[PDB]
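Take a look at the structure below.
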Amino acid sequence: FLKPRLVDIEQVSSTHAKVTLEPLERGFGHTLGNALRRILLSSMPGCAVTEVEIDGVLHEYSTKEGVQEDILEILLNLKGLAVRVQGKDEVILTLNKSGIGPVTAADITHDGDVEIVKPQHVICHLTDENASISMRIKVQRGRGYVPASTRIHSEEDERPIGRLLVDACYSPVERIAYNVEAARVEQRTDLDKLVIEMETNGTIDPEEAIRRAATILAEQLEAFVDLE
Amino acid sequence: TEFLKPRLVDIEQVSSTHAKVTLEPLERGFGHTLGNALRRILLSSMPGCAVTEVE
Amino acid sequence: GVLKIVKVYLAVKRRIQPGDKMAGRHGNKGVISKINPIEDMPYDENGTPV
């Protein structure tokens, strides 16, 4: 029972990536990858927007003078904003922008602990000369898909009505596929090497991903383990 | 991020050569995760003795 | 004989849950049994789920 180790790590695109573990026994590619993907597609830290307050707006179903993007479509563009935080969990951004032209995701004033993996994104388009937008984005860490409807039970007394909740989707990974073929070890006739091709969002690095997948997988066996 | 760690809930055995095991609570899909993994191991690769060829 | 009439308009965002009717353009109808997780959804070789 030779123990596996990762070998090939080449991240082609800002999102697409590939990883590989060669040292597997016979028919372990399926056993390992079909569970690694189940771990990845469900359990990853990620980061997503939860609360949004546009200053002129009260509810999502409305318009704003100067912006050709409905507040609803604005929030939907906010759900697809990729971001990464390390120090804190709760972090509030500040987005203030005026003037004609599409408002890119790079117009957010940087905070001590924040980074954007794709500023070329678009929050909304501005068609008016003097139109100005001031919105405070609330981003935080989590796991999985948390819709806003379920979120209003703890309820933390959100006082001002102008606070619009957005569906939270903490999911660093977007897609995974795995293949297996025999790459001969130094002394072994046929051993299956597993290659996991993947498509991320750019936030979580492809290495910590697999390491935490192993973490969350092994933690489940704690019913029968002490230390190895 | 923490997680939901399962404890053994109950164990039942019909005989010495047969047994059933239950594990809860789990996470969504984790049931299938561990089930498929352990089933693969036990069905396709396990250290044990048998008889090979007889003339 | 009415003093006042206060109309209120509510906007309800309704998602898709088991029990809602779905149908195509060819006369095929059905109701959703349950939303199955992405991990349990069958996929192809490229890794794109259905």
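Along the chain as shown, residues are numbered 1 onward.
We read in the header that X-ray crystallography, 3.3 Å was used to get this structure.
Backbone N, Cα and C define each Cβ position, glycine as well.
The note that Swiss-Prot attaches to the published mutagenesis A:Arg38 to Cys (Swiss-Prot position 45) is: In rpoA112; temperature-sensitive, blocks RNA polymerase assembly. Proximity of A:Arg38 (mutagenesis position) to non-local residues of its own chain (separation of 6 or more, Cβ distance below 8 Å) is seen for none.
Cβ-based neighbour count (10 Å, all protein chains) for A:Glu158 (mutagenesis position) stands at 10. Swiss-Prot gives this note for the published mutagenesis A:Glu158 to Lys (Swiss-Prot position 165): 5-fold decrease in CRP-class II promoter-dependent transcription.
The annotation that Swiss-Prot gives for the mutagenesis experiment A:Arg184 to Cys (Swiss-Prot position 191) reads: In rpoA101; temperature-sensitive. Following the DSSP three-state reduction, the secondary structure of A:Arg184 (mutagenesis position) is coil.
Among the mutagenesis positions A:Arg38, A:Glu158, A:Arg184, the ones with a Cβ under 8 Å from a Cβ of chain B are A:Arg38. Reduced to three states, the DSSP call for A:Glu158 (mutagenesis position) is coil.
Around the Cβ of A:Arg184 (mutagenesis position), the same chain contributes A:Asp190, A:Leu191, each under 8 angstroms and 6 or more positions distant in sequence.
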